Amino acid sequence: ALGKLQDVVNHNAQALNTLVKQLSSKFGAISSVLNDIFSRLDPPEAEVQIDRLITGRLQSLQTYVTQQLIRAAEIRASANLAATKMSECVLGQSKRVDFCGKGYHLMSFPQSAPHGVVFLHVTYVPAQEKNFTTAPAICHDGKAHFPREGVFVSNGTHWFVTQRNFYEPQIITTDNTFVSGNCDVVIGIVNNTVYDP
Amino acid sequence: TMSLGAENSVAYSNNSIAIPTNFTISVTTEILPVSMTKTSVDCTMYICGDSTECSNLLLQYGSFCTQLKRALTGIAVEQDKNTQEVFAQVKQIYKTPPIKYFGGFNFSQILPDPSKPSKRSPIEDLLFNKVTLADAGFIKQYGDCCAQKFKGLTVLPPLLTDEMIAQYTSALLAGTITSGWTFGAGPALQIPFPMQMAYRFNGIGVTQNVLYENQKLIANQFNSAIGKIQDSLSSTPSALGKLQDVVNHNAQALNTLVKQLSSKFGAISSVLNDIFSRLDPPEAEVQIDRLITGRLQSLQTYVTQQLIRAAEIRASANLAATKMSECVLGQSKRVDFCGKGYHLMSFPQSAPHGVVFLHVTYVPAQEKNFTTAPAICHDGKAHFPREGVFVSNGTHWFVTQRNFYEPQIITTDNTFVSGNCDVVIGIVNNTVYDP
Amino acid sequence: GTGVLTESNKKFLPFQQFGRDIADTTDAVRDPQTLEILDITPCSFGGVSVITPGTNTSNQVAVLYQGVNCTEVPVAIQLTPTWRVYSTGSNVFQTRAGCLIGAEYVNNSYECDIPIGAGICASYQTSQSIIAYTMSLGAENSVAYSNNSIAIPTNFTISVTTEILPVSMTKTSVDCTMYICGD
Amino acid sequence: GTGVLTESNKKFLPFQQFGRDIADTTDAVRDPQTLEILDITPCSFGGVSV
Amino acid sequence: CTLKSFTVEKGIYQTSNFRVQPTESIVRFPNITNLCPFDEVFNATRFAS
Ligand SMILES: *[C@@H]1O[C@H](CO)[C@@H](O[C@@H]2O[C@H](CO)[C@@H](O)[C@H](O)[C@H]2NC(C)=O)[C@H](O)[C@H]1NC(C)=O
Ligand SMILES: *[C@@H]1O[C@H](CO)[C@@H](O[C@@H]2O[C@H](CO)[C@@H](O)[C@H](O)[C@H]2NC(C)=O)[C@H](O)[C@H]1NC(C)=O
Ligand SMILES: *[C@@H]1O[C@H](CO)[C@@H](O[C@@H]2O[C@H](CO)[C@@H](O)[C@H](O)[C@H]2NC(C)=O)[C@H](O)[C@H]1NC(C)=O
Ligand SMILES: *[C@@H]1O[C@H](CO)[C@@H](O[C@@H]2O[C@H](CO)[C@@H](O)[C@H](O)[C@H]2NC(C)=O)[C@H](O)[C@H]1NC(C)=O
Ligand SMILES: *[C@@H]1O[C@H](CO)[C@@H](O[C@@H]2O[C@H](CO)[C@@H](O)[C@H](O)[C@H]2NC(C)=O)[C@H](O)[C@H]1NC(C)=O
Ligand SMILES: *[C@@H]1O[C@H](CO)[C@@H](O[C@@H]2O[C@H](CO)[C@@H](O)[C@H](O)[C@H]2NC(C)=O)[C@H](O)[C@H]1NC(C)=O
Ligand SMILES: *[C@@H]1O[C@H](CO)[C@@H](O[C@@H]2O[C@H](CO)[C@@H](O)[C@H](O)[C@H]2NC(C)=O)[C@H](O)[C@H]1NC(C)=O
Ligand SMILES: *[C@@H]1O[C@H](CO)[C@@H](O[C@@H]2O[C@H](CO)[C@@H](O)[C@H](O)[C@H]2NC(C)=O)[C@H](O)[C@H]1NC(C)=O
Ligand SMILES: *[C@@H]1O[C@H](CO)[C@@H](O[C@@H]2O[C@H](CO)[C@@H](O)[C@H](O)[C@H]2NC(C)=O)[C@H](O)[C@H]1NC(C)=O
Ligand SMILES: *[C@@H]1O[C@H](CO)[C@@H](O[C@@H]2O[C@H](CO)[C@@H](O)[C@H](O)[C@H]2NC(C)=O)[C@H](O)[C@H]1NC(C)=O
Ligand SMILES: *[C@@H]1O[C@H](CO)[C@@H](O[C@@H]2O[C@H](CO)[C@@H](O)[C@H](O)[C@H]2NC(C)=O)[C@H](O)[C@H]1NC(C)=O
Ligand SMILES: *[C@@H]1O[C@H](CO)[C@@H](O)[C@H](O)[C@H]1NC(C)=O
Ligand SMILES: *[C@@H]1O[C@H](CO)[C@@H](O)[C@H](O)[C@H]1NC(C)=O
Ligand SMILES: *[C@@H]1O[C@H](CO)[C@@H](O)[C@H](O)[C@H]1NC(C)=O
Ligand SMILES: *[C@@H]1O[C@H](CO)[C@@H](O)[C@H](O)[C@H]1NC(C)=O
Ligand SMILES: *[C@@H]1O[C@H](CO)[C@@H](O)[C@H](O)[C@H]1NC(C)=O
């Protein structure tokens, strides 16, 4: 991906080379050499040919500046994005999805590069997923129980509550769940025993 | 004189608090341009129309044709990249389940419709038909005709056709419905949809028990809200103006280029053969020089306009790319980034030369006055609510979540204790029940 | 004018003698000798684009004839006259982008390598010849959604990915007087 | 033209008398009087900033 | 030639254009018939002195 940095270098080199090549253009004049025109054409009419050249060089110069101005805007937009990425990813943990790396973002390490910056994004991605049967809530004593920070699962025999991103089953207790309402309203509620410590 | 808005006053007062009773799910539409028309110009044809002498005189002017061709080529390549970044954010194409029952909601308006030959959702077609009323290319006259052309101006087809683009939106929709945010971070994990919305409710600070208790009510609101989108979109008020402006801008610029051909630019006439025939070759070239330079400067101006116009389109595409990642692929805490109100989820919908986002947002409603106190003094120690607000309905004090009015009795579990009672300002006598 | 002349269905008023299109280019002309209205269309033209795997990975090339039927301008067609465009025996594929010469088409779908356009991409693949194909949009996976099926990861991996961002460009200055008027 | 004239190590073939640079500007010459290869370098210059 | 390099990287490059040249010239008749009658004056019986 270093071509992204390389393309920045090549475009400037290419644009400068294009400007240099434009000097050989006659622009409708007799020749592209300023001195030769003056010795070949007398001052009363030489300025007619010189003006053709002066306009041609001036137009080429004007376009080059305009291209640079447009290109500079693109770099500045990239620079602002990099500055935000440095602040949001390197200097802190970002909750924005895909802003810093792919997957859940842990940290980012900045690395200097010529005419740019390289970010090493440390990301947490899961693996080895396992299916489970779930229920929105559990009915124990006529009262619906909802997992406080987890999700109810069972392997088929005994129900459990575990964190969403990592599999760590625990026995359903009054500490793990908060009770609200009754069992009739919630759709898909499942009977189970809620242990009390 | 413009009226900025309806004058409103809110009764701010210490110990006075307003809490909503329940909510209103609202679906808002947002349209962002993504890519513009890829165009190329035949350098010789535009400047000189079937004139060898002009063709010869064009050669010594310089390598502008190479320069102009390169500039437009960079724009054309960038356009395809913009579409790729916005839509190609899923590594794996996902298929919707054969059964369309999702906890009482449709997604039928946004899900692709097998009936239509074009695998597009009903909402996609309304977007397509409305925008295509003023469209360009169509068949592109691949067979003999027309759409300008014959002057050097050509239109290059996009890398990704509409059908494949629709598949991407279809793939994103299937993943979001079945997996929520998980497929964005890593491998897709299935999750019952009512539970998935329950997760997003917790993200915006509403306890999941609220959703399950009102699942039927929420589903009806969501289904009804989607229905209003089709009518609002199919309505004459064109929110698709931003997409239309891109089409008009390209057409307006191209039309200007054709108009510039008729300009004499200071020469006696704008017909190349007329200049050569009427004038002797010594004097004729002088007028030809003016016409060539004038036509060239017009071509150079058009390229500069296109290059400038290519900037914000990429900026719009970059913004759209983040929105698809930040809103569609997960819940966004950023305010007003994805719709108005607390963002719940977003559905992407493909559009001609752009993307339409359907932001599903949580909007509170039906607020009620209440009397509040920063802390409660029970046994000489100040008690602070762990998450909720301390509200008094008038004779008793309760704790309830900030967004939904669900009062509860004050318990040691709801409130954590710290410090004595005198230091804090506005503390109130009350009893904290101990289970 | 120069172009292919054909009969026209256009209807001219008796004083009308020529007709122009939207772009104010002559698109129909009434013959002087015979009152027939003849349509003028420009002789077939278009850009030519060359697909190459790279000089060092072989030297075979594929030529794309942009925005024209293969039928109207086959290998028979001059401009680049030494180019025989190989022959009709060489696989000729018709795409929305344009005529394609020197590459064959396969039903197998791979990731895009050289973007032809309009959903067509070309690559060098096996014996080794330039092959044109439709882009593989991605691998297809169907996730089993149900009323009560939940998938929870049991195990994780830590991944490090790199992002490249340009920051600054070369600072340049131009002495205009030297450039425009050197010595 | 105006510049600094120096001996040049570039070898000119006997027919060659002029040499040109990348910018298509004359960079070397063969003296009309004595057949010798001379390159031309522009006089010293540089931007001035205060 | 266009890339001005002896080596070419993998990709797609626009090189030139192709145009079908005209095969033969042609011109059409205004069907003119207003012939000058000066011929028959030359072709007269009597002539002034
Ligand atoms: C579902 O999970 C529970 C928790 O481990 C399993 O129950 C235990 O299984 C082990 C292995 O046989 C026994 O040593 C324990 O005594 C079990 N616990 C109880 C409370 O009985 C249960 O077996 C799992 N389901 C299946 C089908 O294996
Ligand atoms: C869960 O258990 C409750 C209670 O056992 C069931 O609710 C009803 O409870 C009354 C008295 O407790 C019984 O007479 C009824 O027979 C129960 N209902 C039914 C349909 O049998 C509840 O149905 C149970 N739910 C599940 C999914 O097992
Ligand atoms: C609660 O609010 C009321 C009105 O919003 C406050 O009443 C006035 O507050 C100012 C600010 O110090 C005093 O100068 C006035 O003297 C108050 N009014 C009266 C009639 O005394 C009240 O002070 C606020 N509560 C507290 C503790 O500051
Ligand atoms: C929650 O807000 C909704 C707003 O729609 C209220 O729902 C309405 O309730 C009445 C009476 O139950 C029905 O006739 C309407 O059809 C409902 N609206 C819709 C759109 O279906 C509801 O009353 C509010 N809940 C509370 C507790 O105030
Ligand atoms: C979820 O369970 C329900 C059964 O309650 C099934 O979905 C549909 O539910 C309605 C009303 O309960 C029935 O009338 C339909 O017949 C059910 N669909 C089918 C295809 O039978 C279904 O088993 C589950 N939903 C899924 C798998 O999407
Ligand atoms: C899901 O939404 C679809 C689309 O609105 C419903 O299907 C339509 O129901 C309306 C009822 O007025 C009728 O027009 C047709 O029966 C359906 N098609 C169209 C084009 O409107 C459906 O009732 C909703 N619920 C489901 C499928 O369970
Ligand atoms: C503030 O406190 C409670 C809220 O639950 C209300 O008191 C109940 O009122 C109903 C009838 O209005 C009685 O049947 C209950 O026995 C009361 N319970 C208790 C604990 O007081 C009280 O009315 C509320 N205040 C207002 C103005 O509604
Ligand atoms: C909260 O309750 C305490 C306990 O009674 C109150 O403190 C008493 O205040 C009175 C009058 O200010 C004194 O005579 C008592 O000696 C205090 N007792 C204690 C134990 O502090 C306090 O005033 C109450 N707060 C409010 C706002 O009414
Ligand atoms: C001038 O035009 C007339 C018709 O406009 C030509 O007549 C053609 O030949 C015969 C004899 O007049 C007609 O019956 C045909 O209908 C005419 N043909 C066409 C195509 O119009 C006549 O020949 C023309 N003059 C000359 C010298 O050819
Ligand atoms: C959990 O079990 C269910 C029941 O078999 C799995 O559902 C099928 O899984 C196989 C392979 O795992 C797929 O080929 C089928 O397509 C699934 N069924 C349907 C209807 O799509 C489910 O995949 C299992 N969970 C995981 C993570 O493999
Ligand atoms: C968690 O995942 C990791 C990596 O996916 C695995 O750990 C490997 O376990 C095997 C067998 O115990 C070892 O030979 C490897 O060396 C481990 N990996 C590394 C990087 O050390 C395994 O799938 C899971 N490990 C645990 C402990 O659950
Ligand atoms: C090619 O020309 C034929 C007629 O000769 C026409 O039917 C066909 O539509 C043309 N090709 C395309 C892609 O339109
Ligand atoms: C709260 O009380 C103020 C003052 O009486 C009133 O203006 C306001 O409307 C009340 N709030 C509600 C939601 O009724
Ligand atoms: C490309 O060709 C050059 C010259 O033949 C060779 O040095 C180089 O290794 C080749 N590149 C690859 C990737 O094989
Ligand atoms: C491949 O595609 C062509 C047309 O694209 C079709 O005629 C053919 O039947 C397909 N299958 C095979 C095996 O060629
Ligand atoms: C005259 O010119 C010739 C050709 O360059 C040169 O060789 C010769 O030496 C010149 N005469 C003198 C006296 O230098």
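All residue numbers given for chain C refer to Swiss-Prot; the residues shown span 548-624, 628-676, 689-745 in order.
This deposition comes from electron microscopy, 3.2 Å.
From the backbone N, Cα and C atoms, a Cβ is placed for every residue, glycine too.
According to Swiss-Prot:
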- C:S673 to A: No effect on O-glycosylation by host GALNT1 (MUTAGEN)
- C:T676 to A: Partial loss of O-glycosylation by host GALNT1 (MUTAGEN)
- C:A570 to D: In strain: Alpha/B.1.1.7 (VARIANT)
- C:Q613 to H: In strain: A23.1 (VARIANT)
- C:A653 to V: In strain: 19B/501Y (VARIANT)
- C:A701 to V: In strain: Beta/B.1.351, Iota/B.1.526 (VARIANT)
- C:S704 to L: In strain: Omicron/BA.2.12.1 (VARIANT)
- C:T716 to I: In strain: Alpha/B.1.1.7 (VARIANT)
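Positions of Swiss-Prot features highlighted on the structure.
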residue : record               : Cβ neighbours (10 Å)
C:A570  : variant position     : 17
C:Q613  : variant position     : 20
C:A653  : variant position     : 26
C:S673  : mutagenesis position : 17
C:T676  : mutagenesis position : 6
C:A701  : variant position     : 8
C:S704  : variant position     : 14
C:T716  : variant position     : 13
From the recorded positions C:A570, C:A653, C:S673, C:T676, C:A701, C:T716, keep only those with a C-beta under 8 angstroms from any C-beta in chain A, and list them in sequence order.
C:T716
Filter the recorded positions C:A570, C:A653, C:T676, C:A701: retain a residue only if its CB is under 8 A from a CB of chain E. Output in sequence order; output 'none' if empty.
none
Among C:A570, C:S673, C:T676, C:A701, C:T716, these being the recorded positions, pick the one whose CA is nearest to that of C:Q613 (variant position).
C:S673
Cβ within less than 8 Å of chain B, restricted to variant positions C:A653, C:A701, C:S704, C:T716, yields C:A701, C:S704
Measuring Cα to Cα, tell me the gap between C:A701 (variant position) and C:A653 (variant position) in whole angstrom.
25
Could you round the CA separation between C:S673 (mutagenesis position) and C:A570 (variant position) to a whole angstrom and send it over?
40
C:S704 (variant position) - helix vs strand vs coil (DSSP)
strand
Cα-to-Cα gap, C:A570 (variant position) vs C:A653 (variant position), nearest whole Å
37
If I take the Cα of C:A653 (variant position) as reference, which of the recorded positions C:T676, C:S704, C:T716 has the closest Cα?
C:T676
Any idea what the Cα distance is from C:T716 (variant position) over to C:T676 (mutagenesis position), rounded to a whole Å?
41
C:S704 (variant position) versus C:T676 (mutagenesis position) - Cα distance in angstrom:
31
For C:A653 (variant position), which of the three DSSP-derived states applies: helix, strand, or coil?
coil
